[PDB]
Structure formats: structure tokens, C-alpha cells
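Undergrad: Below you'll find the structure I mean.
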Amino acid sequence: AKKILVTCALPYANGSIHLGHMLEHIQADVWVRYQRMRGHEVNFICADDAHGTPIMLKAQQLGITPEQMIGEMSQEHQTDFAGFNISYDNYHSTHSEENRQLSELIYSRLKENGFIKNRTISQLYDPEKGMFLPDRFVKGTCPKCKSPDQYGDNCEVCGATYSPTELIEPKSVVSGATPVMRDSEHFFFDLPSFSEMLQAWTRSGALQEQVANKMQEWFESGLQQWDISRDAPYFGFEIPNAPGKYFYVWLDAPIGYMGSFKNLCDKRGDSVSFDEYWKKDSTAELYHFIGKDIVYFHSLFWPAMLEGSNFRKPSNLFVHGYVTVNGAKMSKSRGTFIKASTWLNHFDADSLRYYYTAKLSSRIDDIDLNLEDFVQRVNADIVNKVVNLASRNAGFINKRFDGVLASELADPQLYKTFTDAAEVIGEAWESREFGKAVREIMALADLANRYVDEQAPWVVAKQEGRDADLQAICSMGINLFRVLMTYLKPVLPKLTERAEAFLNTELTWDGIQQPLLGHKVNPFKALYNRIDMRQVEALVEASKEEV
Ligand SMILES: CSCC[C@H](N)C(=O)NS(=O)(=O)OC[C@H]1O[C@@H](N2C=NC3=C(N)NC=NC32)[C@H](O)[C@@H]1O
Ligand SMILES: [Zn+2]
């Protein structure tokens, strides 16, 4: 019995969920469902990251309050995640009372502990709109090639990089007014003070090898103080005792993990679990599933923030690579930039969950969704290997034996081979070696289908006096199916439900030790149908048209 708190990165509230995000939530959900199957106390937590200048400016363009826009995006996001059956125990928001109080608390403790410094800096300022401008909101003519209408610190024409201050005839993307340098006091988090603490953390062998290596690069470059304040106008949390100053979104974002859990506890009327999970001497486990582009925040700023505020640190960080479609970054022009909602119009959630899982590993490598291979893998593995085991045998049981399975296993040894694999497959799920688990499961499926081929029930069915043998053979195939679906339960939630309805039994990890004997099963409509390239073409075409 373990206590585990698992999170996925908090998606920004200024964009729709796409297949890239889904890889992250699907990987976490499979791990979480497996942990639940092994009987642990699990708390799967997430929320929308709703602060920041971009969000503030978007709402303004749309002519609505940031609170209205984020509210709409929060519902959109949760609807999509629900469509893919991501089993969160709570989905909250960084813009909440819980996060506000927790953000103020942590800040106050850090300051109290001498980890916050004051410093004045110079930055481009929009005198017309009356707001400091982040680089991406400063446009002008490239100093090098002189190309007009360039944004940020780089020219999309000659590719040169430079400070926005170097842009010729600068202009605010907000008002179009000419920007100017202006001073401002900022608050900094003294990350450098936790250097040794962080280095030991990196060196423990807990973090993924590739992540540890990455961190060594950052220590080499040298840690610096982190600017965690932003001036009004800004959509975020105001800094105590600092009128007109707000916490930079990345400061309150990870605290959102804590805010979402506190929210869950308070809603449950649970007054002891928050401290049991976050206090320094906690015996519970904390895990964050994140993409490799936000590792700096989670491996350096985050642990240091918790340490300096007297809270426990993450047990581990689980980093994943990026999703590519047909081998390349999603392309809007090619119709490979696919939204989660769009996907569900063409395929079911189980298909993508399975494809991603078959390709996932414990490393940070990229995951490629090759659409052609997708159709082939789904049809060959789900339809032809696993579901086939049920469909080719259920008919005889229902029509010839009134849905009743044999009183004994026809091949006890073969069944033992299947149950004997639970240890290694469970370890594969546990260690996040999803690709390994799937290969082992499909290897078993091949064995099961070979067994059925060897017995040839379609032949036995037409031989008089072989009734008892037919029931024995078909019952055996169905029990092998029972075991396989148990191993795949964390992966295919819906197919699993349809499987449990047919089998008249909930599938539990330990349950496979007791095969279904003299047991009534129910007839069933198609458990899973084949898909085809025409559907893929439709998906791509729709995606092209949507942008
Ligand atoms: C306290 S965590 C705050 C995270 C921040 N709001 C953020 O970052 N939001 S995000 O919406 O841009 O990204 C959410 C997660 O999606 C992941 N991905 C975004 N695009 C992706 C792919 N194309 N492929 C794989 N993961 C992707 C990111 O790495 C990130 O972990
Ligand atoms: Zn240029």
C-alpha cells in the first residue's frame, strides 16, 4: 500500500489540446491505471496554467475578461481529456484561491529565509499602452539584412539573432507605438544558493540518465538568480507588500500542483492528506510527468523553491520526448497538426492510446505517429490478435453451449505460461517500459492464436460427437483473452469495459490466477472494428481545413 501523487504538466489556457499534449496525458494515465490495479492509493492531479501576458492580451483582443476566456478553455480542455479517458482525480486551475494562498506562503517563506533579492532592470516599454514589452511583442526592421516586420530577437529572413533593442524603427505589437527603455524594480529567487543541493539530487541516479546529463550542462553554464516578478498590467497574483508587482507565471505554475491537490482535499473534507503528502517528512511519493522543454523549471527552480519553503521535493521527474506525425513536427499546412477534439471525430481514444503505448519507453526520445503504420498496427494487434481471440470463440459458446464456459481448462500449462508473465509485464508498466510490455503481451497473443489454429475449432465444429471438445477449445481461447485484456486494461479503458461486459466479470490483476470455469458469458456486438487509410485521409483533410 503506497500513497502516490501523480501530475501532468498544467496546459496553457491559450490554446487547444493537440496530439502532442495527449502523448503526455496518455503516458501518465496508463501508469496511473496500472498503479491503481496494484492496489495503491493514487491521486492523479492536473489543472490549466492560466496566467501570463499572452493570456491577458488574448482575452483583450477577443473583447472578454481573461477570466471568461480561461473559463471557456478550462471546459474545452477537460472535455477533450475526458474524451480520451484520462482519469484525473482532480483538474483545477492556477488561477484559484488555493494557488494564490500557496503562492503567497511559499514566497513569504523564501523571503523570510533570505532567498529573495531586489534589483532594478531596464526593459522596452510601451508608453502608449503603458506596459513593459516581452521580446515577442516588439517588432521592427532587422539590423542585419534590413527586412521589415520582424518579431522578437530573431529575423525570419536572414535568421540572425539580436536583442529587440537592436531592431530598426521598433514598434509595439500591442499599440504600434514606438517603445523606449524604462527602469523597474524586480524580485529574484536566489537559485544559486541551492546549487550543491541540486547537484547531489541530479547525481543520485533517480532522474533519467539523459536528464541528468542535461542538468550537468546547466550547472556548467552556471546557475543565475531568477526574475520572478512582472509589472502591471498583468494577469496573475499580486506580490504581497509590492503594489503594481505580480508573480511571474512560472513561479505560480508548479505551485498549481499543490493548489490542485489542496482543492481536492478540501472538496473531500479531508484535513490531513495535504500535509501527509507535502510535509518534509512525507512517506508518500510525488511524480511529475513533463515534456523535455520544461525540465529546467521542474528540476532546478521547483525543488529549490520547495526546499526553501520547508516542503518535500519530487520523488522523481518522468520526462518524455516530442510527438511527430509522419516523421516530422506537426505541420498545419500538411494537415498533421491535429487537435484532440478533431481526432475523436475520426477515431476512438483507445486506438491512439494503444499506438503511443506500443512506442513509449523510459527514455526521452521522440515518438512518431506514422499514420500508415497506425492503421496497420491497430488492425494487426487489437483487431486481429487480441479481439480475434474472443470473436473467433464466443460464437460457438453462445450458440452451441448457451454461453457457458467449460468446467476445466483444456491446456493448464499454456494458461500457466500466460499468468507467469504477469511479473515481467507488470514491471514493464511500472518502469515505464511500455514498448516492452506491449511486445510481451502481443507475443502471448501470437501464442494464443497459434493454440486456436492448432485445435482448429472450425474443423471440430463439424465433426459429430466432438461437442465437449469444441466447448473446451473455445473456452480456453476466451480465458487467454481474459488474461490479455487484464494486461492491457491500463491501456484500453473502453475496450476493457466492453470485454468485462462480455465476460461478466471485472478484470483485476490478481484475478487471472482464477480462470473462468462453468461461467456464463454474454453475447456481444463487435468489440473492435478495423480502420482504414480512407479515414486517415479524412482526418488530415479536416485538419488542413481547420487552420
Ligand atoms: C507547472 S507545468 C506548466 C507547463 C506550461 N503551462 C506548458 O508548458 N504548457 S503547454 O501547454 O505548452 O505544454 C504542456 C505539456 O505538453 C507537452 N507538449 C507540448 N507539445 C508537445 C508535443 N508536440 N509532443 C510532446 N509533448 C508536447 C509539453 O512538453 C508540456 O509538458
Ligand atoms: Zn535579417
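Residues displayed in chain A correspond, in order, to Swiss-Prot positions 5-551.
Placement of Cβ uses the backbone N, Cα and C atoms for every residue, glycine included.
Quick paste of what Swiss-Prot says about this protein:
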BINDING   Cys146, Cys149, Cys159, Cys162  Zn(2+) binding site
BINDING   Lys336  ATP binding site
MUTAGEN   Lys336 to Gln, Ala, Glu or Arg  Loss of activity
Undergrad: Please identify which of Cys146, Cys149 has the densest Cβ environment, defined as other Cβ atoms within 10 Å, among these binding-site residues.
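TA: Within the set of binding-site residues, the most crowded position is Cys146.
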Undergrad: Taking only same-chain residues 6+ apart in sequence, whose CB is under 8 Å from that of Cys159 (Zn(2+) binding site), what do you get?
TA: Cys146, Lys148, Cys149, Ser151, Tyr166
Undergrad: Measuring Cα to Cα, how many angstrom lie between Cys162 (Zn(2+) binding site) and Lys336 (mutagenesis position)?
TA: 23
Undergrad: Name them in sequence order: residues not among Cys146, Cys149, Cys159, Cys162 whose Cβ is within 8 Å of the mean position of the Cβ atoms defining the Zn(2+) site.
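TA: Filtered neighbour residues, in order: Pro147, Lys148, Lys150, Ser151, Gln154, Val161, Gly163, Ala164.
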Undergrad: With H, G and I counted as helix, E and B as strand and the rest as coil, say where DSSP puts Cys149 (Zn(2+) binding site).
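TA: Once the DSSP labels are grouped into three classes, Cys149 (Zn(2+) binding site) ends up as coil.
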Undergrad: Please list, in sequence order, the residues in the chain of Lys336 (mutagenesis position) that are at least six apart in sequence and whose C-beta is under 8 Å away from its C-beta.
TA: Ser547, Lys548, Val551
Undergrad: Can you tell me the three-state DSSP label for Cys162 (Zn(2+) binding site)?
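TA: Note: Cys162 (Zn(2+) binding site) is coil by DSSP, not helix or strand.
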Undergrad: Look up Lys336 (mutagenesis position) in the DSSP assignment and report helix, strand or coil.
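TA: SS state of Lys336 (mutagenesis position) = coil.
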